[PDB]
Amino acid sequence: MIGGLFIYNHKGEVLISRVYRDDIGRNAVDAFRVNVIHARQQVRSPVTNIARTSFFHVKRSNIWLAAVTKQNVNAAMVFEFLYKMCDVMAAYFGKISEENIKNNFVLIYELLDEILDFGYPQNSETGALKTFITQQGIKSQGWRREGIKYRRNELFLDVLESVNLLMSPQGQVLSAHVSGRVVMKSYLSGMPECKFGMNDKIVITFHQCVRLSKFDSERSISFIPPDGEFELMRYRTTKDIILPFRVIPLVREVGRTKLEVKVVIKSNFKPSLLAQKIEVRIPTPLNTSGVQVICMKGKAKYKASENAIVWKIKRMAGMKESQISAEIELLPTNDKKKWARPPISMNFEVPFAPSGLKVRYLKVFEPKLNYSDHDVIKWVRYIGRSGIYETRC
Amino acid sequence: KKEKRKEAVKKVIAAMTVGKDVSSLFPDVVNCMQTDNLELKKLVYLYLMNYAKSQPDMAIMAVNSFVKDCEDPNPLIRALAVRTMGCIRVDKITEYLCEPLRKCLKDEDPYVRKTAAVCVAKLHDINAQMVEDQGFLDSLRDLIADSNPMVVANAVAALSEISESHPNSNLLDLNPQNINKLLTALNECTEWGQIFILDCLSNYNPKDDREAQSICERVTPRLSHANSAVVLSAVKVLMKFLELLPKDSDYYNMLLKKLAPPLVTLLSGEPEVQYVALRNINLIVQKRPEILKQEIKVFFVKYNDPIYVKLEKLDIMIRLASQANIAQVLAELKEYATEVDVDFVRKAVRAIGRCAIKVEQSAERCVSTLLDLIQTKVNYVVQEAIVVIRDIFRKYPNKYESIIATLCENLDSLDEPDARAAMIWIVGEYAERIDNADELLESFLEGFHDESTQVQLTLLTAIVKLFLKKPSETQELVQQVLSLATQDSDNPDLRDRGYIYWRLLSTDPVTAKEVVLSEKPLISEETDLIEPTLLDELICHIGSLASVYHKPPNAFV
Amino acid sequence: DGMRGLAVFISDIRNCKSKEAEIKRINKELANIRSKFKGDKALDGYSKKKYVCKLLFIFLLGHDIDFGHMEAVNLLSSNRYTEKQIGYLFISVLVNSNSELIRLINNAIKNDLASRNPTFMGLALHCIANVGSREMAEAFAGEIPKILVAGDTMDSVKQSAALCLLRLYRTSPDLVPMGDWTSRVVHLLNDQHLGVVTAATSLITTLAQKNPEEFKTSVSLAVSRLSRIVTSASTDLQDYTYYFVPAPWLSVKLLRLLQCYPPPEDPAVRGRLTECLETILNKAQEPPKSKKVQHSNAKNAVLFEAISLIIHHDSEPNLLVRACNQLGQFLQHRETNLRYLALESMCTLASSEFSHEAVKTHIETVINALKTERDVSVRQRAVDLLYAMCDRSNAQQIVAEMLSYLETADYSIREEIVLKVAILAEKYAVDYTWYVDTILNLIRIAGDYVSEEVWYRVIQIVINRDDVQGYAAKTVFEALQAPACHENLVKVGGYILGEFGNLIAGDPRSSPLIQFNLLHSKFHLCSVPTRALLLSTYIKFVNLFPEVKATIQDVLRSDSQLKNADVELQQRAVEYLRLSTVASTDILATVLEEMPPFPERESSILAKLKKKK
Amino acid sequence: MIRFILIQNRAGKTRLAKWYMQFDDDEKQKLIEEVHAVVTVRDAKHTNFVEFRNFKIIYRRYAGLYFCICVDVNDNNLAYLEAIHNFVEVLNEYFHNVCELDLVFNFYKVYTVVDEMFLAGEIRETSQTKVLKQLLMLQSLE
């Protein structure tokens, strides 16, 4: 009896659609979008007769529900069914929002199929329909020795992360992976429960005392830190990665007498903190005999043993610029050299997490001594190392 | 590998729902349908739905898979396969669907039977011309008598959808003692099943008074909480069964007294249900006035109702206002007068005039409150007020004529075409007293074009009236609208009426005076009624959209 | 280093918390810059530049700024180029109304223009032309032309001055005279460089569009420049060959300039222009030199400008035929931009009488593109082009295809289509029975979106023609008794049946009783204007069909119409009742019989189509 | 003539607003909002010459930015699209890589590039090599 169903956002984009009658098509979609989303001076009314096709609509937050019909439908039955559907969605995946609908397409489709078929709004009881739906929606809102005592509160929190990348010479990134390990030292007394606040933003061997049962809610982690240095776990985040440096090498084979190479490093992190020990290795064809290098920043030298040009920067701030231009003397050779197309390799270290991982909170509660968590004075230093960071050229 | 396959299928379904075409991966999903997990098969069938409902053509090749799946023992997958096979609107769908459906109708599961009934209704929509459709229709009637309520509800819905074709068939349902079965279904069905079966039962007819009384007594207690769907269908079937004589047993009076309270309570739900219930009670009040006789207090619109609910509450309040409720209605309208909303305030100030025409006892009070409301000096308020006073003059003649002066004191702007028509008509009709009528109607004849057709027509009639009342002075102005609206205007209605007047004035002026300037009858308390036969046939369609649109179902399908 | 603090400020204001924290930070920085400007020894150039740039970013971020603007003009009176650039950018982005402020800005710019560095003059000219003002035009009307003269000025300042003069002429047309520099600009046209040629071409194009009499010489020079540019060498002017296409922008500007002039007077110039256009078409027909899409876009831009130039001249028949062939070839191009431009250009081309048959050849391709464009703008351009090529031997197919498109088109633009169908049917109908059928098809199909004045036109045609009256009446009679008919059909039916009811009364199957009964059945549920129209139709039936007079009286004597709450219906009912009651038979026959044909008016449909679009 | 130049992004923030005629304070915001709404809906299989109101814009996606030039109805379509591509190429070869961060941190240099290749609503300069040379000659000077 219900000829269709559509869900609209504030801009009128059709998030979901389910057409049951043959008569209703994209013309009805455009009709509703134009006639309610782009209304100019017409008086508001839930049911509108346009093109001999009815259009029921119920507004919920920033979501427009439209139950398009093309018959003598029981007029208030559609409204009752829409309210029941909203209640069912509230029971399943809570409040209606853009993210919820965008992430629960399968749940929405299954729910519409179960509650509605050919236009007759069948039973919508939550308990009855619970057993009839197999999909579930996604909602987005160490032993120690006895008597361990430390007179001085010394705690280590090192975020060691390895960044790897290989971009196209034109500037397009192809593949990147990260292997991160966390090492901490806990010079603490008693048996306290320590809370570690962090923004996961990713789903992931963990320690014996580490339990990840409730890791879904932010962090919600509780663990007993053993004494000494140890590895927490291995993880890899790719969705949210902040590349510390970018290299755009502009090489040019101007004949065989000489070769022109131009590499630019463009820091793109926060300028408040300074990267240290910036090393860039520019490979050189084996036909070289003597080369001259000019660098706007730092100093560079030629390493004939490694058959490459070494470039070192003492320290630079964020969002700076540096120019290295080298005139490469090229031997005449015979043929088929092509310089083998070697990538541009760089190594460095930065005082921040390459993945953007920032500690949220660190609460320490000791049942025995009962000292405040704010009484623990500790400053956190980060050592963000670099792995095989090579850019193709 | 099953979990990886399920994850891949879910990712493919999400990508298809995103908008990108994934028709290249169709064979993988088709092959993946041969699994054992119910969730995997269901998720495949949703993927197939994504293509089938919108544009079916690429999923036709899965007919063999559908036939193979239809024999599965779990009722969920069996019903899913039946629905999926029926969902594709193709010519060959009938051939592959008829054989499984006959065995499906006798499936040992209520859910399978309900899905089969919906599938029968789906198959009757496309390519239902052979005797197989008639056989399925005959089998459905036998299927109506069943233990499960879901199956009887869905079968009744299928029969209602099928009965669109009327080849001299009595809706392909109903029989002796079958109404008892339908009421027994009402006893144990769900809310939506109750709606379906009651909408179908409203298409029956009563043979004797005893049967009608029994049916009415059985239906009334089913005032559920499905908003105004089950209750509206209940009142529709009750009023359609109002075959009881007024001079009969004390049930009709009991029926009205038991029907008024539940119908009052409809105005307590969500605003859309408010709107539908308001239009429907509007129709019911217009048909039967002795239901909401002493329940006006519920229709007073508060600040929590939207614009359409406000307007319809005012409409029904005007419908219910009588001499005994003038004080409250006018006080509440004076309160409404300062509600900022332009459409609502126009309706509220026009209510003061429609009530004045409706109730002749309090015309003086209505005029007093109209004057006090005009003193507000608001442009749209004053324009709707001049329209209202134009309406009042046609009802009470030569009694309130002085009011147009104290309203013209505040006519700084005239922009509403209805207000312009009202002022022009008022000047034209009383042209033997307004000395400046000639000057006014000459002033109006500057932008004659680019005006609404009603304004043009009323101005033309007013000018001809002014000519017929003062022929000597103004026989140089009537020929300035009879050669400016009959020659220079492209409006066959307007142009032909202009020739009608032109020929009356030039053939026999005595008949012209006896025709145009005739003593018109009064409005006679016309409260915007509906034609009796249209109301009679809309009472048969209370629940449907015919009531909300106030049009018969033949005018739109 | 110029300034590093701006970077840390931007990083602080970017990766901040919710907008409350950002507002707090921006207000703190605003207070800080308030304190810095107020007093103290803030004469350091770097400090001033930092604060001005910070404040400018504060404005561009979306926050209101109304102070710290005197420092902007303080920066200008300086020798450092970067400080002057920041000051001029601040003046351009933020403008204030203070007579002394504008006076000092004008003094600074006047001191700027009397320099010997192209950078300073370029900055001053950019500042003048990037804002535009009556005060600036009045204070610099006679300075920029004094720079466009062939003095010891660089090319960059020449381009800047030419575009500044264009801007001033665009904003203050009465403030630019035509003294002894018009010939200087014309001679600047054939100068060295290529950018100065571009700026001079823009200025000359605008001025010629304004005052064609001054630059009658420029056409020959533009033709010579275009002929030289189009085919000079494979790899000449290596800095301007935009992907193996020599200067597409200069060629486009020159073709537009030639378009803004009638055909050249000199036959030699006409021949040179014709051969240049022919070689442009030939080069466009050649296979592309590069597989990239940018070479294709450059070649096609120059080619489409050439096609538009040819259309504007409308003088060469062979060139017009070649242009139509090229556009027809582009109608099937793989890209969508080329298809859309081809449809637009052919829509322009179809008006010319020298290639109407050539346009009509591609009707099948245009119809297929209309059906399967898969876009929303390409289909509209296809509709426009189809409306362009319609003729007396082509109306039936095009109108039928437009109706098929209308049946399944989006309802946003479902009105331009019905207007176009109605005007095509009215204009290009051989037998008006087809026009009546097409208008009734529009009424049935669209109905809600038809017009205010299409059914006026159909009633006008039916009344005036007197040869389609019988078929119009019959079609309306068998079109009203359909179940679902739009009220527009009810109005047209009322009028047509009232005026020509006797042309069907010969058939016993359509006696006046059945016509009146169906009209009354439609009478109950309609708006007030429709009821007025039907009441006029009833009073026409009173004398046209005396057999149904009693029934008509019984209709318009009841309490439903004589007591109607609307003035129009009540007046019509009472007049018609009196007219039927007097029954003089000598006045009722006279009043309701003539309906003389409509005089030929300006075809309001075309006027409303032009006004709406 | 060129009506205005906009460098937007997928989110909707404006990284470069350059208007060549005087608009009202709210008119600019309304224009930016409706331009973003129009541009975001379309995709690769669509014309770049989308028109609205009495104007038409020439939108062309690049990385994560939506370069948009609005031109008069009579002005050419492909020439301004290629002017946009030329402007993008000059940005790419000047910054050595174009990205939203560089535009945000170098708004004044983007403004001077736009005023270098788009002056008074027309196309001031065409070639990239000459613009780059003159700009480098205007960057080492202080």
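For all residues, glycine too, the Cβ spot is worked out from N, Cα and C.
One entry in Swiss-Prot concerns the mutagenesis experiment D:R15 to S. Its note says: Reduces interaction with CD4 endocytosis signal motif; when associated with AP2A2 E-21. In the three-state DSSP scheme, D:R15 (mutagenesis position) falls into the strand class. Using a 10 Å radius centred on the Cβ of D:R15 (mutagenesis position) and all shown protein chains, the other Cβ atoms total 18.
Here D:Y62 (mutagenesis position) comes close to D:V88, D:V98: these same-chain residues lie at least six apart in sequence, with C-beta atoms under 8 angstroms from its C-beta. In Swiss-Prot, the entry for mutagenesis D:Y62 to S states: Abolishes interaction with CD4 endocytosis signal motif. The structure shown retains the original residue.
A simple way to gauge crowding: the CB of D:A63 (mutagenesis position) has 12 other CB atoms within 10 angstroms, across all the protein chains here. For the mutagenesis result D:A63 to W, the note given in Swiss-Prot is Abolishes interaction with CD4 endocytosis signal motif.
If you draw a 10 Å sphere around the CB of D:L65 (mutagenesis position), it holds 21 other CB atoms from the protein chains shown. Swiss-Prot gives this note for the published mutagenesis D:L65 to S: Slightly reduces interaction with CD4 endocytosis signal motif.
Of all the Cβ atoms in the protein chains shown, 17 others lie within 10 Å of the Cβ of D:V88 (mutagenesis position). For D:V88 to D, Swiss-Prot lists a mutagenesis experiment annotated as follows: Abolishes interaction with CD4 endocytosis signal motif.
Quoted from Swiss-Prot, the note on mutagenesis experiment D:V98 to F is: Reduces interaction with CD4 endocytosis signal motif. Under the three-state DSSP scheme, D:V98 (mutagenesis position) falls in the coil class.
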Give me the CA-CA distance between D:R15 (mutagenesis position) and D:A63 (mutagenesis position), in Å, as a whole number.
14
If you measure Cβ to Cβ, which of the mutagenesis positions D:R15, D:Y62, D:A63, D:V88, D:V98 are under 8 Å from chain B?
none
For D:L65 (mutagenesis position), what is the secondary structure state per DSSP, taken as helix, strand or coil?
strand
Around D:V98 (mutagenesis position), how many other CB atoms lie within 10 A of its CB?
23
